[PDB]
Amino acid sequence: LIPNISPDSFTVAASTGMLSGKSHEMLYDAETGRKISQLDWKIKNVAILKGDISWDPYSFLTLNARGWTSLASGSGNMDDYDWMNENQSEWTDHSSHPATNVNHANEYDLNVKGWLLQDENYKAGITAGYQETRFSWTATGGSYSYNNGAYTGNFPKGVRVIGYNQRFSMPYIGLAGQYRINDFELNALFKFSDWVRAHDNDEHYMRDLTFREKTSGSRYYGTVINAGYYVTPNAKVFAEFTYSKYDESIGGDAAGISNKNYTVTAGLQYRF
């Protein structure tokens, strides 16, 4: 009839589905703030597995460890722009790499929720935690247009051109809500940080160059929304939507590292 929820109980959930998104790897002129270089790294439809464990030691407190990982290499894309001419608003260089692999992607998130409002149908509270997210790509082959289109050509097919990975880590705060009627349950989380630490590594294999960038104190917004049905008092089948935005050798004013991503998964949660 309704969910069976005991004190000091805990849940385990697993879901499966898809990751998409877009990262930007940026280079600015530290003197003028003018954008010099931008590579757009896409994640097209990577298969992922998500796990979630919750424990309610008290009626007002939940402890939560969750995370996801790509299951294998996935489909991506990369576009690389330079603005080599200050006297021009349009980029002078564009290289395209449709054959870009997403080598891996993962995330984990350790947190607590403190429930401030609670009744028969509604729960609302504050959350805080620590989260890290990682992405890795390799762009291969592709084509290049340089000097406003006067140099054009192709990279050797299948050959690695640029390797790139990002890591975002942050403590965060947020608001958590729940709505239940009968056997339907809706959860919504909103997360925020002004304390994001970003790192990336870029290997330009054909230039014998490696770039490292690091930023600090950038902004993050995220949401987790899941809607489910208890097929039994202890077992919930659910769909989950997720959205994350990490705002923006190489340091300080020169560096820019960002990402947007979303996940759509479905699975099962069980309460012990």
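Note that chain A carries Swiss-Prot numbering, so the residues on display, from first to last, are 25-272, 289-312.
Cβ atoms are placed via backbone N, Cα and C, with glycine included.
Annotated in Swiss-Prot:
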MUTAGEN   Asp104 to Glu  A high percentage of mice survive Y.pestis infection
ACT_SITE  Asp104  active site
ACT_SITE  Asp106  active site
ACT_SITE  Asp226  active site
ACT_SITE  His228  active site
- prompt: Roughly how many angstrom lie between the C-alpha atoms of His228 (active site) and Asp104 (mutagenesis position)?
  reply: 12
- prompt: Which three-state DSSP class does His228 (active site) fall into?
  reply: strand
Under 8 Å by Cβ from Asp226 (active site), counting only residues of that chain that are 6 or more apart: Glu49, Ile186, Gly187, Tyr188, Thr234, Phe235, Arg236, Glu237
Intrachain C-beta neighbours of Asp106 (active site), sequence separation six or more, cut-off 8 angstroms: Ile60, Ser61, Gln62, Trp115, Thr116, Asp117
- request: Would you pick out, from the recorded positions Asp104, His228, the residue whose Cβ has the largest number of other Cβ atoms within 10 Å?
  value: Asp104
Task: Across the 16 residues missing from the deposited entry, can you see how many angstrom lie between the CA of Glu272 and the CA of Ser289, as a whole number?
output: 17
